[PDB]
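Here the structure is laid out as structure tokens; the discussion comes afterwards.
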There are 2 protein chains.
Amino acid sequence: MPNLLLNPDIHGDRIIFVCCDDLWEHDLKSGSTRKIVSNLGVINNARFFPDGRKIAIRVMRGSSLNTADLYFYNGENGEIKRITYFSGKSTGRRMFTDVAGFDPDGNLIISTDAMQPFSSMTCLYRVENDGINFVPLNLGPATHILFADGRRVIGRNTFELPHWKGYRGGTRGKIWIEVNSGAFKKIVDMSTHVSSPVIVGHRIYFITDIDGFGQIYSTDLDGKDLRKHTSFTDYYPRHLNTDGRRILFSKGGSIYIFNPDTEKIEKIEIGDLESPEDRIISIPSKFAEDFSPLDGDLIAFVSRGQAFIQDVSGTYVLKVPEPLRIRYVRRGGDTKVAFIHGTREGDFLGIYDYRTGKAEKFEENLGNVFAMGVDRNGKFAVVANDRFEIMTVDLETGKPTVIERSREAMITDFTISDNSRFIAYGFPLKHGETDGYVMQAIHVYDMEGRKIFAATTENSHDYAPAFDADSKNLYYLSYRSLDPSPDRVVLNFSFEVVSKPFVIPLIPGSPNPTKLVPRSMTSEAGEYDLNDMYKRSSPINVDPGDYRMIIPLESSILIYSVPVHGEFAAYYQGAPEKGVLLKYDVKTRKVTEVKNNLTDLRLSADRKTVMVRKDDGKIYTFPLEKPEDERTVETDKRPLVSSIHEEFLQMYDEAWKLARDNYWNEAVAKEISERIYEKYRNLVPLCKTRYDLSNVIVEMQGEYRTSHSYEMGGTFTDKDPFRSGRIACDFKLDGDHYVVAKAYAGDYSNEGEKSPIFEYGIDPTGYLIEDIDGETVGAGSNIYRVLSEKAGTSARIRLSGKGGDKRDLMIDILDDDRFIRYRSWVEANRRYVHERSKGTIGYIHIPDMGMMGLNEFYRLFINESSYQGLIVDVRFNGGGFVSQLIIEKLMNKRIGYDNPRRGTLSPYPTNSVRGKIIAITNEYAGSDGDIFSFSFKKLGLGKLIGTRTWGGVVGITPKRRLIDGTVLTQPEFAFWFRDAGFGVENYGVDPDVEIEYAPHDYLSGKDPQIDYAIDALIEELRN
Amino acid sequence: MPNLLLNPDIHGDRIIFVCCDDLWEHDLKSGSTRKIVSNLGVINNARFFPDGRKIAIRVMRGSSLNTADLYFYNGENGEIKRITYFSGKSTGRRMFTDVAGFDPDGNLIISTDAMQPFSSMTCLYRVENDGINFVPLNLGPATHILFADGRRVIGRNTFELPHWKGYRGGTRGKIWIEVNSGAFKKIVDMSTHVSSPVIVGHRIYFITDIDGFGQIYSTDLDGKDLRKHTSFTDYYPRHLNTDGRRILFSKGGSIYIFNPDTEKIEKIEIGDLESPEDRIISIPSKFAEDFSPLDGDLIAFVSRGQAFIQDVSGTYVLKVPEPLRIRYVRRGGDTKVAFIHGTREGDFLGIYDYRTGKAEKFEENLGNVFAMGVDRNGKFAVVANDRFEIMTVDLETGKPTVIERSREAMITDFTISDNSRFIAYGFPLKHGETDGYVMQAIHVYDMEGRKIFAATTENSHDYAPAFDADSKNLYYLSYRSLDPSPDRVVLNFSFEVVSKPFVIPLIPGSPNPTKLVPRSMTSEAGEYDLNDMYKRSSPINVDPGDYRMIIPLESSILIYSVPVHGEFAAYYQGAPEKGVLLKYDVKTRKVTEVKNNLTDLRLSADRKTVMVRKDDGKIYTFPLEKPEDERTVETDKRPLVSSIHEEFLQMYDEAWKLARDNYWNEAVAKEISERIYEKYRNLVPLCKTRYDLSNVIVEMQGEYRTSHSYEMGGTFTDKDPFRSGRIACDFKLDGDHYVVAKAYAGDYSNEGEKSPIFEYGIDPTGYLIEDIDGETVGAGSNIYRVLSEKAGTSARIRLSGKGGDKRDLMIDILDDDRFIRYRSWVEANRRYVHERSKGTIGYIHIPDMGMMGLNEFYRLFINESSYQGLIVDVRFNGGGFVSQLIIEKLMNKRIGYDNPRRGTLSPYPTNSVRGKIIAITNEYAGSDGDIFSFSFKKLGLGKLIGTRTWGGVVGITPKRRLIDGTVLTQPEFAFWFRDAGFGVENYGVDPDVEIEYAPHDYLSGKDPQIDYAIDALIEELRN
């Protein structure tokens, strides 16, 4: 049982590498191997100091390794010590805040975006007094820094990119070198991405796949005389490191050595190192999914691929006797439950009787199932898959029978009447093949006659069908009640509350039950007739809102309502959507709130029990008769039991299957998938930690050589995330005291855009921080750490300014202050543009193409659009999908004005730019950022300035998580530009005028891109 | 910075030892050292298997290392694996469930009490299939097992005893050896304790301090030819281990080697090994103590020797600027607080102004302070110390001034009137010096006149004084309302509800305010006169109960009441006492409940705010006006910050100081303390973990060579305790199925005395366990582990018996089943005695002298006391303090009878034994068990059978915990027997008839002690 070895470093005969998230050292001389540091969290990088004594270590924390910081290790005494309390943000693809290199004097230089407004701005800092002080190198963003003959060698974006092999976009690793104690020149800028640079002798060695596969290459300190030193074909090599004589690297889970003076390469022998307990325990609620109420007040729920039948208290628990991957569980009868079992071949319907213990499992493959339901009479089930098919599966035999297939999207919204006769479901459709909107009409399938009827017209979005217990009327919801709501900031309107319920009587001549038409006055007593039933449709007198479900009951109707809310929290913090359960009394037509803070709701078969999930993440259950008597469903009384290796294989196969099933190009997916399966599967058995599996899975994802192949979430550690204490200030260790070097502030009147000290009426800039909470900080006391320990609370800070100016305030200590730095940056550039253009040019920045981008764009757009010129800076734009909505605004051509008796002119359109527009972009703007960039040029809105963009334009829409919560993405939607095809993918967008931002530009404190932008517009504004 | 090394083992040139709770291996040949296993919890023992490849490891879990289990380590692949799921109970002094040795075939033999009714019954088991099965050796309790020339060598109680040096009691380690494939003979039984036995060649080497200090000795396999091989004088040697050629051991934190063939000893060189981060973070609530309400709705609380002023939400927090050991914090004024700072020299009064930040700290030593209060006017404080003095400390200067000194106990119950003029306090007293009861009278000190008056008489217990806001009446409580409550089981009565409140008007001629005497009819308007004020005392018309506090308010009186409850939970589970806050309306005289589930209550200076702690451990605060508006006091918003080394030094000094201050003999304490301080202090800086400090502290505690020097609680790890799944059954691996070998049951009708399977109406004995919760158990499936993971819930168990007898039940899986085993044992012995004496002899067992012993004694006493003879088995009796109450019952001599018209004779006394009594005791009965034993003989109640007892009769009453929760105990009360002095200490009690229970007795399944007891009584019963 060998281990997966990676990320090595070397010094003489000693070699340190990572194994099982812990750091190991190996001695070539004796062949001995030992763990020198562990239990710190997941370690992904370790670097020997010059002397080969101390070791800088990067370690990640937070279940999803969402945070990271650096530690020092002194091999002499075996002392460990945290150096940075920045709590840097990191992701698998971008594992920022790391060791950058070492300076001549032996000092550690780190790369971090912790004090920057943008994550890609990983600026270089010289570490001092072990984290007491940080000195900026001002060389701009960089991943590696080397030193050759007194010359600084800069490596930009030179980290590894296993998730995207053959990458050739604008963010591809490049190398620069100093030529004149401040003058820099780019010396390595190949077609492909260059990573892990090192220097042996007077040559720079790096990795690249310019030839189709990862190999080691080198050039002189001028980028001339290229040479290929390896011919690997099994696994890409990674993480080059050296001591000055030999080069170390990992490959296929092993450590290799390359001697430049011999061009000889050899695998170091390590063998078995650690095999932890395979059987692990987990908290079921942590991975719980799908919670459903059963007869007898029992509960069923899925967690980590396992299923369980239990009482609400969680004292009596039964595990479903079925191997890994149960996706869904559903009431199938008195003591029976149907379930969906997933394997590598696909999804299958299964049944389990928890009273007798029997559990058959059909062999008919249903495809990739995303919805499942069983009729109240336990005769058949209804299933939806990714083939866009809706079908019934005979629970007796297993024979699936397709009812209908949509060609637009999945048919997951359906319901079965209580008499098991009809099936109502939302059927996605389009009027045209290239139509921008997908409509949805409700369809009804009659088991007798086996014919499909149209419950509703196809002009909008109809959903949430529900039959009344008697099976006489079909209720459902629609977004057909168009009525606009005004925007409070921008001249705009949208449909916020246009949801309303409707009903359809299954017997013609029968009226809408909620209309309360006297029975004596209605001559019903007809028979079922679903023909032209959409004509008999009728609404129910309920105020329009945003409804997600309607449950018709005897003398009332329950409705799930979602109040209008912003999308920022849900978009960047996974914040769940808060709903409330309403009750509509049919007789009094009065509405009332039955339960709030809801995030999900399920209803019993007999409509008597209600199961819900609230905003606190907990699951509750209450009788529909007495909602005041709810109980909390306990699931953690019993540990979840599993096998690391069984899960790892399962997860790898699923990741591999998703990558294949969702790749935008099917043909390509066929070859790529089959050609990489076994290769990466062979490494799975060597994995013992989640991080190990990640290394393997991401590498197999890179085989698609396409953008947007990510791995998010998941449980890699149980260590609490690193914390950082922030007050939006920059400290400088001057003498033996810290001085506020800078106090950040954007718009003083906005929320959260300045240092909390401003609230006391003083600008902290220039003051000395005497102490925090009675503890002296300074020369001998790391202010970053002290703040770290007060994050999230208020601490008494003692400040000293000009003269006897002494202050004693209770300061809020933030957990983060990125946004404050960001807005400060924006206002700075905005002030700068106004001053340099003498008040003739506006400025707007767009951070991403998501919700934040929409905020920032309008936040400044409403005040900067009426200058003679306008600069639209989209540098560092993280993408998303709203580029089209913004482009639309910038496309508005001003063609008129409004002349008032009093006041000033009003432009028409209101949302139009007044004059010339100029766009600024860089290699850090990508995806929707790529699309916006290409678009701006394509529509001729103005000139595009900067550097070629990222080049990743194949979008994603994940719809599955691994059994551990992990969310993998697959490039499923290839963007095609008219007159460019898919070309932007793996290339990016070239600016009309290329303006590099070299390292010497940063040293001079000048932004060449913005200056050119200003100068250019000024030149254009002379008419 | 060297580390503390301990508990080593050797095999060739490799040597494994423990450092920082982790396991290390060291190679003598290369001098290399490495950590081979970590993050498992605290490891205290590791043993090499025969081949020198696998390693058996004992690891502890639970914050207080309250649990333990064994693991295997395969150095070949580096595989780790849990072997036992017994979750054995352990304590520092008794670290049970360990490796016992290895058999010739290379099989591991363990010692454990996990399946026994008594913790001392650490029986020997041979491990099989890595924990799948355990085979009993039936050699009785044993710590070590060795093999010499096919002969089994047994070591009883041979573990180390660092907390009791020079121990010579009945439980001292002894060695036995086999002489005839079943016949055993005791061969090493010295005056002192023998530990860590090993065999090199044909000699047994062990440790002992027969000469005054720990040294290594050896004898031949007959116990003859004793030899001393070392002459240490610095630190006792410990943990002997060998490979057959050399002997390994630890001393003063270093590893040594002893070569028997040379008699040469040398320290192995290891040097620095690991120095973790000194600065640690802690959860404040985990170590919180003392919570007090301040002005402005602020809160003050002490935690881990630190103090803090915060708002109830815990968002605004101030740490008091004072070095380690703040014991108490109290409101001193608007924005001032008084505190008690403790150092090695003693306790000091200090003041801190949290508004200005100033914080003076007086230098006058107050002694060991146990109570502190400040007057409402911030002029002076009141303090109580262990010198039994009550005093006032001028908060302006610091000059303490003793008011009065008690010669019985501390004066910690006091109060100060609102006008700061009087001080009322409980004054402990005795009528005679040798009086068995300490009385308590309330005393009042008048600052003007400086005279002390008697508020109450000295005939009982008066407490909880409280002045009314106007300072006109003194309220207090008393246990003077004698009224008996009947016992439901035994003919007995006790005072349960005899607490009643009383008041005393400070102005003679003024009536009891709660009597509602019309003002017009009372001619008050007098002046203060405290003379003979105890004569004017008056009660308030409130039903008697168990009151702990009285708070007089304007038109009502608050009273804290504690419902009558059992003591078992509080005695063995630390369960807190539940109280309720009552309100007594002075006008209507009606009482009502204001708040329940309380465990503690504090009241504001202005009597407007109430702060409480509830049974959930959380702290709450509510206005006295609207108790429905309580808020939870949050304290964990901010991490607690400290330094390992500063705390370790602090804790060691405190432990050392307590050991000196509380030792029963002052003279002795003077010499012992000063002679050991530096010696053990030098090891503290080598400690990096709590377990490290424990090794050092306990060793310094052993220097007192007295019993009852323990170390309990504390936080050693953050690992969850080991769990064990029990169903009160013994499984046997027969073939590839487990069969219930034994199904335990005591009294089927009592609560918790049988296997939960019995509730289904079947005896599981003989059945086969097919599976548990769908999972097959047997040959390839450790049932202990499966159960382990279901503990605390119900699982479906499939059983198979005679023929097609198949059962499927939901069985409760217990977390423990010791009590069930215990009662089963007792009922077995009880049945046995009845059958062997032909129904002429009764039987009773006493497990301890605490609450459990009281239960068990009466549980059988009421049915076994009227036989011709009676056996009182007190074997394994854990001690406590109720021996005197039990001896009293056994002392009752029957001298009469009651003759009824109908029915049978009633004996007088009812609680008398009818005939001859016989006591049984062993070396596992100690302390109060020693006392009971000595007593039985001394009073001539009957003959005493068995083996000499433990020998620890110097009692404890701890009253301080270390800053981490640790509870240390000091032998403070030397028991003196008339005509024996303190002799029993470190010796025990010799039985009239010695009856060894040798290893071959256990092999024959016979209890020689009980048989002799029966036979003896039978012989005595022939008259």
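Numbering, chain A: per Swiss-Prot, residues 39-1061 in sequence.
If you check the header, you will see the structure was determined by X-ray crystallography, 2.6 Å.
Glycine too: its Cβ is placed from the backbone N, Cα and C atoms.
Here is what Swiss-Prot says about this protein:
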| type | residues | note |
| --- | --- | --- |
| MUTAGEN | A:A643 to C | Decreased catalytic activity towards fluorogenic substrate and insulin beta chain prior to any modification or oxidation. Further decreased catalytic activity towards these substrates after modification with fluorescein-5-maleimide or oxidation by oxidized glutathione; when associated with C-414 |
| MUTAGEN | A:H746 to A | Loss of catalytic activity |
| ACT_SITE | A:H746 | active site, charge relay system |
| BINDING | A:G916, A:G917, A:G918, A:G993, A:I994, A:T995 | substrate binding site |
| MUTAGEN | A:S965 to A | Loss of catalytic activity |
| ACT_SITE | A:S965 | active site, nucleophile |
| ACT_SITE | A:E1023 | active site, charge relay system |
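Features as recorded by Swiss-Prot, highlighted on the structure.
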| residue | record | Cβ within 10 Å |
| --- | --- | --- |
| A:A643 | mutagenesis position | 19 |
| A:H746 | mutagenesis position | 23 |
| A:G916 | substrate binding site | 21 |
| A:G917 | substrate binding site | 25 |
| A:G918 | substrate binding site | 22 |
| A:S965 | mutagenesis position | 26 |
| A:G993 | substrate binding site | 20 |
| A:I994 | substrate binding site | 18 |
| A:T995 | substrate binding site | 9 |
| A:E1023 | active site, charge relay system | 24 |
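Per the record's binding annotation for substrate, residues A:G916, A:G917, A:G918, A:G993, A:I994, A:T995 show a top Cα-Cα distance of 16 Å.
In three-state terms derived from DSSP, A:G993 (substrate binding site) belongs to an extended strand segment. Of all the recorded positions in the record (A:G917, A:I994, A:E1023), the one with the smallest CA separation from A:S965 (mutagenesis position) is A:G917. Among the binding-site residues A:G918, A:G993, A:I994, the ones whose Cα sits within 10 Å of the Cα of A:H746 (mutagenesis position) are A:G993, A:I994. Calculated from their C-alpha atoms, the gap between A:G993 (substrate binding site) and A:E1023 (active site, charge relay system) amounts to 11 Å. Between the CA atoms of A:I994 (substrate binding site) and A:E1023 (active site, charge relay system) there is a gap of 14 Å, rounded to the nearest whole number. If you measure from the Cα atom of A:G916 (substrate binding site) to that of A:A643 (mutagenesis position), you get 46 Å. For A:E1023 (active site, charge relay system), the nearest neighbour among the recorded positions A:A643, A:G918, A:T995, judged by Cα separation, is A:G918.
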